[PDB]
Amino acid sequence: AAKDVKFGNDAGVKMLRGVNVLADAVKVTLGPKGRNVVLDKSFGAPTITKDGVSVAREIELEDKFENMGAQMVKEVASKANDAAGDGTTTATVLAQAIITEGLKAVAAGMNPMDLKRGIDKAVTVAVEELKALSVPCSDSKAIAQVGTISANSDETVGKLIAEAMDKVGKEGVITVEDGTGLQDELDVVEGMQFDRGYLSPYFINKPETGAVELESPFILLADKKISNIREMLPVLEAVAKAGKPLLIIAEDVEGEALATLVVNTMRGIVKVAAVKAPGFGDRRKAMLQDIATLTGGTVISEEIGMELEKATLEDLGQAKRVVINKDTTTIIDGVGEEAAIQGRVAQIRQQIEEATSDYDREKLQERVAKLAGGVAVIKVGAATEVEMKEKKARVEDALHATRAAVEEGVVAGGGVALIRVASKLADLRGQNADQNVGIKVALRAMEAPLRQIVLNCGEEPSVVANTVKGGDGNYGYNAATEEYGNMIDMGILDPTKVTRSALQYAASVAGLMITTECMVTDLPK
Amino acid sequence: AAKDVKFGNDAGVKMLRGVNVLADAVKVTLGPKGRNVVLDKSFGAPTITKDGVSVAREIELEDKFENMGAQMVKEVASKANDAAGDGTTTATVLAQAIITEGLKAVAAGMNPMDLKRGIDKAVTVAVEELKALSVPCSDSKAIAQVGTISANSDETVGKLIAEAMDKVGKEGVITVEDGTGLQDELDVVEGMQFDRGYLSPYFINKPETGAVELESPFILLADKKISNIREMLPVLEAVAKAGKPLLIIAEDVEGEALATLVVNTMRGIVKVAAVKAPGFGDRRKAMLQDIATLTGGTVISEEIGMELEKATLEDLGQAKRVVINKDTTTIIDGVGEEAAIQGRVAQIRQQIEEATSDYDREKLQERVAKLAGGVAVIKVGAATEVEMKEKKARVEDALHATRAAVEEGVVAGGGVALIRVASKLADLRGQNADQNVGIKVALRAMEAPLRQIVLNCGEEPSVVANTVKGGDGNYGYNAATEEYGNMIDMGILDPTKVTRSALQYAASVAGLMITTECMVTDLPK
Amino acid sequence: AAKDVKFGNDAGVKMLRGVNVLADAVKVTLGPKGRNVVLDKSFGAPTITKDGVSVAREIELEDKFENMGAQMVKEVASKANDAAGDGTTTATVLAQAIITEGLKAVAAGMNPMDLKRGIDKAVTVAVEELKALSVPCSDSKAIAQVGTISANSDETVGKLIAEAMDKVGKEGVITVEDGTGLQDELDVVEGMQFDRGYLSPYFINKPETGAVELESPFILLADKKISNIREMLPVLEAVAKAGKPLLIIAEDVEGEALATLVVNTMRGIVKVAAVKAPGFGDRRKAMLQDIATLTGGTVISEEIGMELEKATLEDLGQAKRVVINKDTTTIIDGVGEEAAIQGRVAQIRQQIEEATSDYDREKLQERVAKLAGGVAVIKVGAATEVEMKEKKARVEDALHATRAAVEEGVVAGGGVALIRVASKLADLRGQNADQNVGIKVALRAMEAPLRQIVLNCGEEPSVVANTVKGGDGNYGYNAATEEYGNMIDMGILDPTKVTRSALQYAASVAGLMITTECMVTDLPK
Amino acid sequence: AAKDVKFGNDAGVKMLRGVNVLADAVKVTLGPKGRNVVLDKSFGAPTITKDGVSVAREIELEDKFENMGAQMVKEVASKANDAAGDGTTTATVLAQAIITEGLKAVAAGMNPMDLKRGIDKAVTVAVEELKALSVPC
Ligand SMILES: Nc1ncnc2c1ncn2[C@@H]1O[C@H](COP(=O)(O)OP(=O)(O)OP(O)(O)=S)[C@@H](O)[C@H]1O
Ligand SMILES: Nc1ncnc2c1ncn2[C@@H]1O[C@H](COP(=O)(O)OP(=O)(O)OP(O)(O)=S)[C@@H](O)[C@H]1O
Ligand SMILES: Nc1ncnc2c1ncn2[C@@H]1O[C@H](COP(=O)(O)OP(=O)(O)OP(O)(O)=S)[C@@H](O)[C@H]1O
Ligand SMILES: [K+]
Ligand SMILES: [K+]
Ligand SMILES: [K+]
Ligand SMILES: [K+]
Ligand SMILES: [Mg+2]
Ligand SMILES: [Mg+2]
Ligand SMILES: [Mg+2]
Ligand SMILES: [Mg+2]
């Protein structure tokens, strides 16, 4: 269709207006004193939230160009979300701060490419500096502390997570399920988790977690691509009976077949979800087999002249439960017999012996760890279904936060970590004045999170920022009590991973907008 | 429908406005310092690109006359793209420069026909001069260098391409496929490539390459035209099973039958693609047979009273993979047995002996080369599916660039080649003044690429242009480092072929617009 | 529907405006220095052409009355096209010139009927004078020259045409087909051509020539009208097999049956084309038989109690190829055996002996000539399918032009012929002053072609016209070199037939418009 | 009072339009076959003339910029009139011819100062040549 095309300044003011509407709606929810945002629904009472992602998802603007700016920066939150699962609001205020001052510098005549280079250099050094200030979370005591703090001071949740990580290792798989009633339960079952998410949304039966969950499902392990539904018809019907859901783990499920699965499972006509097989090439087949040995299934490969049509419920694997995210599939408690599984382990164990290459050695050790590691399951205590469902949510969050903490450590929260990093880069310089302006744009933006947290408290941003900058180390502002103090001692911590991600994604998208010269969109008609 | 009709100047300003919108949106993406263009999408985040072709595809204007001018010059990019697979942005800025000054001259009262003639003469001489300045790329060391440079200094990709061309010759067929995992692979398989593209788009399943790709498909070799789908019904269904795609290599697939194929394969209902048989007349049948021998299929000609209805999956040929462009079909690794194939080679080999005419001799040698040459296959290394998919892209581009370099050599990049050529034509004259103006219009336009690259850097076009013209040889401006130097020593090269094509297509379309007196389009109703 | 009705002047200005938009869009393409016209398409790049007929086809106007004027004069081009196959643009500029001055005279109060009479008288005398100046093209040398000139100076095409006409006579049938590859081929086969075109478009499988072409088809020779498809069902299916197209040569194919044929052959469902049988009355049957004897078929007449239902593929005639225009059917190389054919010739040969009437004698001689003359076939050389298809086009045109040249000779091109004729009629007078004005309007219009050619060159019409008129004979202006000289010596010739047709049709349509008093069209609603 | 200010091309088209109205009205009266121009009067019958000066005096345009162009070229005729007392119409058609093509060249991107310099050189030499051709009286 005919297009509307805008260049330079005209495009720039539009983009800025768009990010401002999105960022302003989102940032009011930041921190302990975050304000509520009311989101209208077509039916019933409006949604009232303090969750940044919930607000961002609703934002769409009428002006086509302004809307592009909002959708672009919306990418910041989503990516930060996918990478760290927290700090999407922080990332959005950082992006708005960099974009605002960056576009001003552009309008002033400064070189966009140089501004971006300066911003990027500052971020590169800032991340290194962030790592230097990071405090490790390696021993179980630390893990327990972070867990407790993330569970609203519930030492119970802290001990649970610490024990779970002591079982399967801090790098191991850990899940949480409803409890049998009163008292928590922690047991390790035969399970595995690989990096492959659902082949499309819709499969998502629990939008609360934006994931797909199946109970006691059958697992089809096809070593090939599936384009024609015909091949599935025989097995899908065999699964239609026994009233159990089906998990498709094939090399890939293309359009035709996938489209059908999305439509049928959409009408309650058999619950089926598909995900790509882990790895690629040779190791792929070997890994597809590990899943079979674990779930007690049979790989259906064309290499041995096998057909999906000639596949019965006996070939299918099975597990008590499977969960899949946007990019992760976890099989909990497989039917496979410890004899077959443990044997498979022994095999791969020798593979490592005969390993003539570190790479092949690494890849093999990865499989044994997955197949021999299992999956720790945390069954949340109870005393009434309501409280149980609640504690479960806390455990889930605490667990998520502790996991991130374990990966990259923790830093002072309340935005002070970024403020401390900014002060350490006061002498950073680039190749020219425009690059230096870019550097300053970024260091200035690093104060935005703390400032917005203070603003939401109803206090003066410049005053608090000035005071915090006046001190050093973990000295910061506790927005809940409105008192200054040591952020670590007051238990206000952020996983270094979410702070780093919020900053990198904000800068990444800001850099793109700052160097955008033209925008194309459909004519408002 | 009622038409709007415009003449002379009225039409001219409309066209100019149209090419300016397109050229201006596209040209900001030129060179190492190209800026981003944001393209709106109906769903999700907008597309942010620095790729000229991506931008051009989106351009369509509201005013019908302005739109015509944009679509006309859009043909420049597309043709240059089809011919050299690069330099579409350069071609567009050259076209804008010629059109702008040429239309100005027309408005000044100069003769359009003479202007065009002068422009054409300049381009004709410029192309000859471009060839003179071209540096060959014949030995494997040169091929390796070009390949390395085109692969972002990846000496690995350079060696690969060099070795691949050393196997099948620099004029041989080369393909790249995903690797089995870590470490690259180079092996020659039984394959062939003929000059025939898809009988219509849509078949294109990979718009990234604007090509059609089929894996382990069946190949129907019908020696006749196919108009009625009825004939196909039996075979299409046989192919429906076995779950394999079908490649139709007939004399031609006309409307009725073709239309159906486009619709069915559009609905996932059996994946089928059709292309015309290579050559024409007698040799056609002989060649169609070479394909059969290679894929292990059976030609279904009416001459022997054979019907497509009475054709089973046993008659169909087969290969591990086939790729088809806008005008090229390549069959990779055919089922045919070396016995039959090598035997077929021997036959044609004697044919050359009994050859009583050079023409027939040439044609026969062409077949043997194709049937005996094979197809070099490059399997990209790995170490994680992500990196593997990435390196594969680099190898693809590097290969494409190197291939072009091998055909016509290389010249200084950054727009200096065209600038050196222009200076060498300062004394070029035509049959009259208007023709001389035409010549100058062209010579002036030849500076546009370098000027736009500099402009995108944020530097001063005239100053850099002036300085570069001041020197000579490969002296140029490195836009990445913003330093002057020897373009070749700095590794900034352009295949002579893409520079030549960009210039010729730009002049071609510009000459047509310059000599346009009337425009007809639908009334805006 | 309610109508809008206009009279006199009101209608006249509308008509004039309409012919002016059409004529102005078309005339810019006249001559060697013709300008391009861009025609918008719904998809892809617009069409850029210098072809008058392509431009005219697109012209439709919004104002209903203006549109009528455009569609009316559009009939000039089409009729001149159908009659001579060239000079449609020349015809259109002559028409605009006559209409413009004619309508001015009407507005000035002159009698429309007298104006028309005067224009008609001038044209009548002009055509006679044109025949007087016409130079013959009888000998093979002349034929070769005209052919060479018409083939863009390709002396090869010139020899071919000359040889082809030397074989079957300059009045004989000649066709051109794709070559076998390199080197031209000329062979006389058993063929025939009669004056009957397709019974409707659509059958046209090659819009490039706007004709229908069938290869090795079956020929149904039904001596009666065909209204019900039922009769055909049996034979159509018999032809469904053997995979061969069918040519229906019946007394006529009416609605019901014809409509079906158009729809089925439209869906690839059997390729069939229908044309009326040559002649009428008695001779018709006798001729329909000549076709049978030639194609080896059997006439299915109801006179002998024969039914189309009881007709097998054995009754149908057959030939290697048949081509049918808007009003011509040519059967190339029929299956008929020289025994039957030559015998048939002997029969008709005696018929001429027993002829008691010149008319019957003439009609009989016509049949023997057609049945005994055959068809010279020209197979264009090759060396790549592309060049072959191109040269074929040139030979086609060169042949078409030479044919016309042979019929009425040639005259000086560049519009000097009409200029010479006009000057010879300077004393022509009519019955009254108004008729004299009509005469002058026509003589004046005769200068229009030369003037427009010069105008498209960018030169001054009045200066060149004045100079050409100053000389005499073949003295004219060479628009390609912009030099005066002898048009004949410079090889700038026009078939007298196209010049005569352009003038007569232009005057014809102009006379109708000049004598139109009222216009009726639908209300713009 | 507040002013309207125009630059380059915008100004050029306005001027050209203004001189064209004046020149076109004036030049129809040139030579033995000059045509009549009717000039309205507030009272009585209009003035019918073939005299260029009479026509030029009446020309004033509504658009302020176009009017400036007319008044400027009007200076040509008056000065030629004061200097030689004849040829004001000839001076006006020469002015329009130079202005028209000169402005076209400017719009084509040619240097205004150089165009003027060239025109000046041609006139300087043309005047010398005119003296050579001149027959004494
Ligand atoms: N008492 C406190 N004083 C100051 N800052 C605090 C306090 N408690 C938490 N925070 C900080 O508030 C920020 C987190 O606020 P949230 O509202 O959860 O936003 P976000 O994590 O950036 O984005 P969401 O949660 O994905 S929307 C972190 O910087 C915390 O350190
Ligand atoms: N460091 C450099 N300095 C100067 N010019 C460079 C440099 N690197 C690449 N170039 C030139 O930039 C041009 C290629 O830029 P691109 O943006 O890829 O446009 P294009 O190839 O003309 O069109 P696309 O790629 O089809 S959009 C060529 O003229 C290169 O020689
Ligand atoms: N060198 C030449 N000098 C002058 N007239 C020429 C020359 N070459 C061709 N012509 C004339 O150009 C006319 C033919 O021009 P075309 O553009 O083909 O138009 P047309 O044949 O009148 O109509 P079309 O072709 O059906 S659109 C004839 O009058 C030719 O004699
Ligand atoms: K919040
Ligand atoms: K680019
Ligand atoms: K033409
Ligand atoms: K006068
Ligand atoms: Mg949070
Ligand atoms: Mg490029
Ligand atoms: Mg013609
Ligand atoms: Mg005087």
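Shown for chain A, in order and in Swiss-Prot numbering: 2-526.
Structure method, as recorded: X-ray crystallography, 2.0 Å.
Heads up, the Cβ atoms here are built off N, Cα and C, so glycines get one too.
Taken from Swiss-Prot, the feature ATP binding site applies to A:30-33, A:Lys51, A:87-91, A:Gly415, A:479-481, A:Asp495. For the recorded site, A:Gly32 (ATP binding site), the DSSP three-state label reads coil.
Taken residue by residue with DSSP, A:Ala2 (mutagenesis position) is part of neither helix nor strand, so it is coil. Sequence-distant neighbours of A:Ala2 (mutagenesis position) (same chain, 6+ residues apart, CB-CB distance under 8 A): A:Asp523, A:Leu524, A:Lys526. What Swiss-Prot says about the mutagenesis result for A:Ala2 to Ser is this: Complex stability is significantly decreased; when associated with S-76, same residues as in M.tuberculosis.
Under DSSP, A:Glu76 (mutagenesis position) is assigned to a helix (H, G or I) in the three-state scheme. Long-range Cβ contacts of A:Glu76 (mutagenesis position) within its own chain (separation 6+, distance under 8 Å): A:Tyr506, A:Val510. Under mutagenesis, Swiss-Prot gives A:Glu76 to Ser with this note: Complex stability is significantly decreased; when associated with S-2, same residues as in M.tuberculosis.
Under the three-state DSSP scheme, A:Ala109 (mutagenesis position) falls in the coil class. Counting only same-chain residues six or more apart in sequence, none has a Cβ lying under 8 angstroms from the Cβ of A:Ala109 (mutagenesis position). As a published mutagenesis entry, A:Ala109 to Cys appears in Swiss-Prot alongside the note: Forms inter-ring disulfide bonds. Prevents ring separation and leads to the formation of high amounts of symmetric GroEL:GroES2 complexes.
Under mutagenesis, Swiss-Prot gives A:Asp398 to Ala with this note: Can bind ATP with normal affinity, but is defective in ATPase activity. Binds non-native rhodanese, but cannot release the protein. In the three-state DSSP classification, A:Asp398 (mutagenesis position) falls within a helix.
The Cβ of A:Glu461 (mutagenesis position) lies under 8 Å from the Cβ of A:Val455, each of these being in the same chain and 6 or more residues away along the sequence. According to Swiss-Prot, the mutagenesis experiment A:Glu461 to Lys carries the annotation: Temperature-sensitive lethal mutant. At nonpermissive temperature, the rate of general translation is reduced and a defined group of cytoplasmic proteins are translated but fail to reach native form.
Among the recorded positions A:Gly32, A:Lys51, A:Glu76, the ones with a Cβ under 8 Å from a Cβ of chain B are A:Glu76.
Taking Cβ-Cβ distances under 8 Å and a sequence separation of 6 or more, the neighbours of A:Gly32 (ATP binding site) in its chain are A:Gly415, A:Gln453, A:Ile454, A:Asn457, A:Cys458, A:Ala480. In the three-state DSSP assignment, the secondary structure recorded for A:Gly88 (ATP binding site) is coil. Here the recorded positions are A:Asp398, A:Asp495, and the one with the most other Cβ atoms within 10 Å of its Cβ is A:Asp495.
Using a 10 Å radius centred on the Cβ of A:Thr90 (ATP binding site) and all shown protein chains, the other Cβ atoms total 28. Counting only the Cα atoms, the space from A:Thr30 (ATP binding site) to A:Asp398 (mutagenesis position) is about 18 angstrom.
In this structure, the C-alpha atom of A:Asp398 (mutagenesis position) lies 13 angstrom from that of A:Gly88 (ATP binding site). In sequence order, A:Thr30, A:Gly35, A:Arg36, A:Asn37, A:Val38 constitute the residues six or more apart from A:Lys51 (ATP binding site) in its chain with CB-CB distances below 8 Å.
In the shown protein chains, 22 other C-beta atoms lie within 10 A of the C-beta of A:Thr30 (ATP binding site). Neighbour list (A:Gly88 (ATP binding site), Cβ cut-off 8 Å, at least 6 residues apart, same chain): A:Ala81, A:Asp495, A:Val499, A:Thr500, A:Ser502, A:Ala503. In three-state terms derived from DSSP, A:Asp495 (ATP binding site) belongs to an extended strand segment.
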